[PDB]
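Q: One structure, pasted below without further comment.
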Amino acid sequence: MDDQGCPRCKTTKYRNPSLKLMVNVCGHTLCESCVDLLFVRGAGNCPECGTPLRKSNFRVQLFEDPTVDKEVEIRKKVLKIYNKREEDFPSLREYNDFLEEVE
Amino acid sequence: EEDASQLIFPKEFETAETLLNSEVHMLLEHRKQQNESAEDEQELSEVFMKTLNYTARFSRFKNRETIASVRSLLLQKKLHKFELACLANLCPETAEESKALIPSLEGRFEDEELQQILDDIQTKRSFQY
Amino acid sequence: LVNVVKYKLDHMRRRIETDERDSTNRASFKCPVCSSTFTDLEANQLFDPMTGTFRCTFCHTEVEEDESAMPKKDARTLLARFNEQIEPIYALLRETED
Amino acid sequence: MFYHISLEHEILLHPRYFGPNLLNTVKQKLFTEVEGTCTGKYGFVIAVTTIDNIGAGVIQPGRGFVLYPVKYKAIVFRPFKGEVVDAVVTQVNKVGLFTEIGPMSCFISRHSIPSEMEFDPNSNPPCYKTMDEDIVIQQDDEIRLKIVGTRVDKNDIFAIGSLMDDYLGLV
Amino acid sequence: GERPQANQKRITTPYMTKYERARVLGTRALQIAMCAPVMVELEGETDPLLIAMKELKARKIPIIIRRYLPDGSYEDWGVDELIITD
Ligand SMILES: [Zn+2]
Ligand SMILES: [Zn+2]
Ligand SMILES: [Zn+2]
């Protein structure tokens, strides 16, 4: 929980166990405290690089979904452009051999 | 408090008619004609010249009936009086740019119908003067 | 006694959050000559285009900060981490009651 | 935002300023009084459209002037929290950017400015240019910002803005 | 329309009272003293109390008496519709 770090406020996880955490598109985890604290100071920029955040692309949740950063990125990359490939490949393949390349 | 992102408007500015740049510039142009073709004896002020120049600097329309046509297509949908002027005065280009200016627009209708709405706005947009 | 201890823990945790939230939003301009606390909503009238700096109202003096003691852009981290120090000193007492 | 509602204000006329047409004297004085001012409830009155109805003459003791409850419809300007409009850069300072939207003055703090557009005090004209010199935002430029907090004051209303938002710059 | 009812039925006799004569003579004297157009023709006088008295006999003073009723309504009266009493 507190081992992944915190961007701006840095003092929020130690104040409330049932904290509402959010995610973005580049691949970070920002709680609800960093959303309002960064908007009154700047806007929607990535604390590490430069990722613009205009639309409401935040997924609010209080169950602590992003546990491991490795298993949360593979679930978003498949349900984006790889989920649409589940129909085009069966229209040309003939054996279970090319499906191992997608995995 | 008042908030334009969540449509938090008071009881006085809830059902008020909004105006854009070319509309105010048109009404202020009639006041200029009353000073050139009549003049009377009283002189105006510099504030009227600065306001008239600022409206024409950001204006994008010309004809009178053309402006009222833009505020017509942006009303039949589930929108608001504030969201109507933001999509008519600024004249958005793409469908994704419209939602970037209004936070309360993403939680409405899809972008399939919004693309056809902006087609009429860009058609009547005066590219040159 | 079980609920009385938990009653004070909710007010002691919110007292630091209230005193910190009511201290970051105040001011950030003060003249070191006339000792006048200015705000950020008056920068359009306290500016002089012939010098590029800020001035005052009834006098022509240069302003500075606003007494560095409030949680500013950099001093907020020093005061925010003080609330996290309550967890290690009370973890032996909170884990037992939980 | 430019609105169009009905306004009601008590106009005082001097007893000597009557003339032949009494209705024409009150109308000519209305345009040279309510215009250019601003209120905390209606907004910045620019000009009066069409005169609606004109009341009678109310006379009160101890006040020799005459009052006419003239009802009209004038345009106003009341900014709200969250409006995205364009601005014109007037002054550029190392502390913050000074922009103005017509008769309204704005303000952009330093923390709302990206680190790429850093202030360069070397050259004489102040501007906010990037490291690779891509865009240059100097005096008298058409930019875009978002209103953060509004404030009314006699006539010159205040409305702080931000620049860190996306889809801004020279439009 | 919900309060002024002077264009239908009037109950008070059309006659000027001693209270209305004092206000008309006092209000008109203050207006003329502040440079006001004389309704009648001046013959050569400078007393402000006499100018307003001469205009009262000529019933040319453009004022309307608004008598507020104690119930909540009010009635209107003119100079020509009220005969002065001396
Ligand atoms: Zn945080
Ligand atoms: Zn990043
Ligand atoms: Zn000073």
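A Cβ is built for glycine as well, from the same backbone N, Cα and C atoms used for every other residue.
Heads up, here are the entries from Swiss-Prot:
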MUTAGEN   D:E33 to K  Strongly reduces RNA-binding
MUTAGEN   D:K41 to E  Strongly reduces RNA-binding
MUTAGEN   D:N93 to A  Reduces RNA-binding
MUTAGEN   D:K94 to E  Reduces RNA-binding
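I would like each feature placed in context: is it buried or exposed, what are its neighbours, and how far apart are things?
A: For the recorded site, D:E33 (mutagenesis position), the DSSP three-state label reads coil. Proximity of D:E33 (mutagenesis position) to non-local residues of its own chain (separation of 6 or more, Cβ distance below 8 Å) is seen for D:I11, given in sequence order.
Annotation for D:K41 (mutagenesis position): no spatial neighbours, criterion Cβ-Cβ under 8 Å with sequence separation of six or more.
Secondary structure at D:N93 (mutagenesis position), taken from DSSP and collapsed to helix, strand or coil, is coil. The Cβ of D:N93 (mutagenesis position) lies under 8 Å from the Cβ of D:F119, D:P126, each of these being in the same chain and 6 or more residues away along the sequence.
All protein chains considered, the CB of D:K94 (mutagenesis position) has 12 other CB atoms within 10 Å.
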Q: In terms of Cβ proximity below 8 Å, which mutagenesis positions out of D:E33, D:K41, D:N93, D:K94 neighbour chain B?
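A: It is D:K41, listed by sequence.
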